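One structure below.
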Amino acid sequence: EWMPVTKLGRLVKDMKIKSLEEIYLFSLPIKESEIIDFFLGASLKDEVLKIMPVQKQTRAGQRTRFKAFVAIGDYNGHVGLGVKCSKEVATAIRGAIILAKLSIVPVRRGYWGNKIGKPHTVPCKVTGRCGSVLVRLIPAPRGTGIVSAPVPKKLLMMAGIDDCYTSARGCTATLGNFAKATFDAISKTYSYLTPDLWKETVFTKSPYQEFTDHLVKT
Amino acid sequence: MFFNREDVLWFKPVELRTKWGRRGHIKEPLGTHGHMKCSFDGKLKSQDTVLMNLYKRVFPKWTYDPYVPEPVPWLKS
Amino acid sequence: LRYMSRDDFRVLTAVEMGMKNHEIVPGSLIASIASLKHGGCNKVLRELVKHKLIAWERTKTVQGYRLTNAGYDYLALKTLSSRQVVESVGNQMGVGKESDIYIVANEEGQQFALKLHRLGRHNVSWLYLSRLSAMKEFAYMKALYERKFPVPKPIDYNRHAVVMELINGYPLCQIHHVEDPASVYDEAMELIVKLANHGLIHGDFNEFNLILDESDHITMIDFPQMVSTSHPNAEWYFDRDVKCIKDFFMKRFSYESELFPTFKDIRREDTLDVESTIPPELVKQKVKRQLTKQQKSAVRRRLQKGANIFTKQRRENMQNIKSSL
RNA sequence: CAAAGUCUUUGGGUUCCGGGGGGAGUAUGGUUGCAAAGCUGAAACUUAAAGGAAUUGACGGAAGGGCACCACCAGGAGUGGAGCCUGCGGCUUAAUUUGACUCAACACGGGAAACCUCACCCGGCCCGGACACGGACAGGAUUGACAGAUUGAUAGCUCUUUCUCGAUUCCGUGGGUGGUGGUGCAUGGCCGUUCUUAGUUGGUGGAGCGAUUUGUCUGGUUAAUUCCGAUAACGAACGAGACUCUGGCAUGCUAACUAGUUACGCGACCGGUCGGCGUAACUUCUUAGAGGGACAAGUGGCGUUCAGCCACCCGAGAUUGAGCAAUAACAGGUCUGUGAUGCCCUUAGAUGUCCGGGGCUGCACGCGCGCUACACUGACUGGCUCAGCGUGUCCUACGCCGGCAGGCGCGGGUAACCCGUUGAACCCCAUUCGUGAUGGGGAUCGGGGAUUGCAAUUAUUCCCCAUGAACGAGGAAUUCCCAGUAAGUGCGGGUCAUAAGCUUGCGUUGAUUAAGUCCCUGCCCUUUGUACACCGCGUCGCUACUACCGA
RNA sequence: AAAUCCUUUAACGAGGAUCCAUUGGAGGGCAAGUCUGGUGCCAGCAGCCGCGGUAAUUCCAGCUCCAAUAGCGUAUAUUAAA
């Protein structure tokens, strides 16, 4: 059973916010796991990218605890990536999943040649720079598939990208930096300004400012 | 391993070994029958077998004849 | 007992090298300073822990091995075996508080006495304090035997071990009767004056530090406590030892003294209180020493990678994690 | 780092220069140099790494901090020295089983074992080898056995003797049970220690690529991540604390013939005394239930007026004592407590089991736990008197008989009833000896006597005579301890057929000294620093094989 | 050219002990066993990391499985990975 804490949460609970897009439009922070689990529902699958065991230096000596990297993805839209460290492995996993649901970003999907059908590729060649790992995504023609290292292959697949030429530089072996780089690249797809978004943005009322009267009752 | 008393006393300086790899050597003989106390490096399994190695030099028999009979043609069984 | 007679010398001596500088010695260092055999010394250590030769320590970060009480003892006997003084073990053992007395036998079959110092701060300091004790005791034992005193004959010293002449008797504390009390008394009184003549005071000259040989001959042992006559309270320690013997013979044997020796004689005897120019053959020697040191330093670094225990701990947890996923 | 920026959204011009570490900036050539040298400059071969930044703090031979009578100081009592009781080694022995070895082994294994226990040693017995299949076997497979020999044994165990026993077997193949057999370094559980010392761990938020950090802290204060309070933290969970038992106090409450008191009547003897006898008043004594009570509350000092500390009045009490006890660990103990157990050994001339006998207890010795002592504040001898925890079908009273160990007979107690008013010992009041190996102290032994039990010879214990020793307060060293506390002194349980010099509890007499410190043996905090470098093992001897130089 | 081979065709030619599929591997990289026996820092394996010193997931075997498949290993030159 879910009982929301945030204003956004309460709105979500009812039917006041229709999609996840109204949150992203006003760049509000999603602080509760349930909001994502409500809108995308069963469409969110996940891949455990890695379980690396680490031994934590304690005054009690050494004890074993596991670091989980999980990339959650609703296909044809939204990715997220989580990293958690815990005593059990299952705990680590679920924590990572929860954490990765809080980090769900939309990706802009573009076209390679003429814009016929549904979008399949990265809209323009973007990059994701994360601590000596430099990931570059490049628009590929339809049906090429994701030509990449296994990890950004996963991440791009769960983003709903069909085809992308990847190229990585630097110490790509350290998984955290690699995955985080690719996530950072994919986030940046919406942040890139093309000629497509040149029209002056007419401002709709924010979820807060629109349903103010309904938030008086709670 | 022995059956007399002075059988054990004869082979006193012979260092024992063991099937499970323990390296020992005899101490006292006790019985009038062949019984012996033996020290070892570690503790023995009961499932074990103690054994000593004795050696002599052996030289071949003098059976030399240069004559050797002509064989019949060889065949299989 | 001592069956193993090759690799056990080199590995245990390598512990003693690390013991003088540091506390618990890591297994990485051992193989570098024991360069004769590489890799297979870690199974020797596992045979050393079977006996009371070495102890393991894995505290928090400190990983390695330290030398034990009995393990330090075996090293001296292994050295005394090479000096041809000790071969087999005699069983008459007087277990004391400061030292242990072990009867030893040589190649000849001639039985001698061996002292092993057991001072019991970490065990590293305790097995260093016993080192200085044997060197000090052997120093006095040599000093008195050369100067006509009735002491055990010094033979050899090894780290904490002292081999002495086998004088077998009973300590004066557990003596019922002496056939001639007067002659024994005068013998003992002479020995206090003898030491004072050489510029020495025993300090603790009691019935607990005197042994009778067939109730004829008084033997003196235990010498780390001795003081100089230059000391301000020189006559006090002199008179306390006199009164200790005066009263004892009056108590146990009922002999009262006719002679009262209080002579200060310093010193009529030895003061024992102090107790193209370079030839090609040299060029060869010098080039050799350079080439050995380059190879020895590289072998140390090869042996320092033995960590084998660190890799074993990391592998166990990874198998548990993958199965649970 | 305002350049080290304007770099995968990569191109303002341009010079030099690096491509894992070594070998090596070495050889060789050239060239410059009077020289020392400089510039230029390899390879063969060897090696999984050389290293740069950052981050926690295992260890400091860091420095500080704080902590503890298993540390000290101020002290009291000892041990260690004697004699003995028992444990360990050591050594003889058929065997003198075994585990345990600094605190964390050594009156420990409820380990005070006559047999049993019992594993050890000697001689013998039994089968307690379930089961499936084959062999045999009913014209009996097999079982039990007097006599006599042998035999310790009325052991048919073997032999003669020839009787019973009716498939209940027996021989083998496998192969199941069983072992106080091996491994505690193959395991569980229980326990010991680190540690009786005090923390451990999330969740969410923040910081960082990340390891990580913040929470968990300047300061004061506390046993303390405790508290006040400061604040990128805010909240938790777990344990300590909050508690369980016990003790202290109630003339208040619920109650009593299986504890009573008071009183009356009766009795006895000089108004008394009686635990001598029965009714009524009731709970003060006694039991035991609820509910109180003390919380640093009151007042005053000192303390960043803060947590608290100190002092005292009221108070019974202004610390009662224990139990239970964390995160993690030691390759701590323990197959010898388990019908809890894995392998391995031994399984029928057994390492299964019973039987008889011994041993575990042996003795030149060291090491330890402990009792009795070394006397005058003492012992002996009378008289006087006072508890509590308990246990009881083996405790026991009461009559008699034997000095005494103990016997005889009758009773009570399956229990607040009987022992038992539990008439305990030091202690108290008189007599004795008097500085001495003494009447202190009783070892070591000779005789008898009585119990226990199938058996007391290796005295099981207990009594009564003798014998009557070392022992003169104990060095070096060390042990324990702060208020009904050390120490004296008995008692009761456990152990036990017979038994406590051990132990676990109980009281009774009852203190001196300190209410502090970090010196000591160690332990605990805090603060700070941190991921075995270099300079000081060789000599000769004959043979072959490798690679250089060479007449 | 003459043949062969292929193609085309009479007859015979298929029940798993056959008309039987191999080579490498099975800790990680890297797809697939904490299986069983043997060995006991030995023999050996292992490109690299490493495995073996008495429970070896890494050796030699057995069984089981995986990758390629009439091919599959190994050494070397070289290209991408760079």
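Here chain A follows Swiss-Prot for its numbers: 59-276, in order, are the residues you see.
According to its header, this structure was worked out by electron microscopy, 4.1 Å.
Including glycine, each Cβ sits where the backbone N, Cα and C put it.
Per Swiss-Prot, the feature domain 'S5 DRBM' maps to A:102-165; the stated evidence is sequence analysis.
Over all protein chains present, the Cβ of A:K275 (mutagenesis position) has 6 other Cβ atoms lying within 10 Å. Swiss-Prot gives this note for the published mutagenesis A:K275 to R: Does not affect readthrough on the poly(A)-stall sequences; when associated with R-58.
DSSP assigns A:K275 (mutagenesis position) to coil, not to a helix or a strand. Assigned with DSSP, the residues of the domain 'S5 DRBM' (A:102-165) fall into helix, strand and coil as follows: 13 helix, 40 strand, 11 coil.
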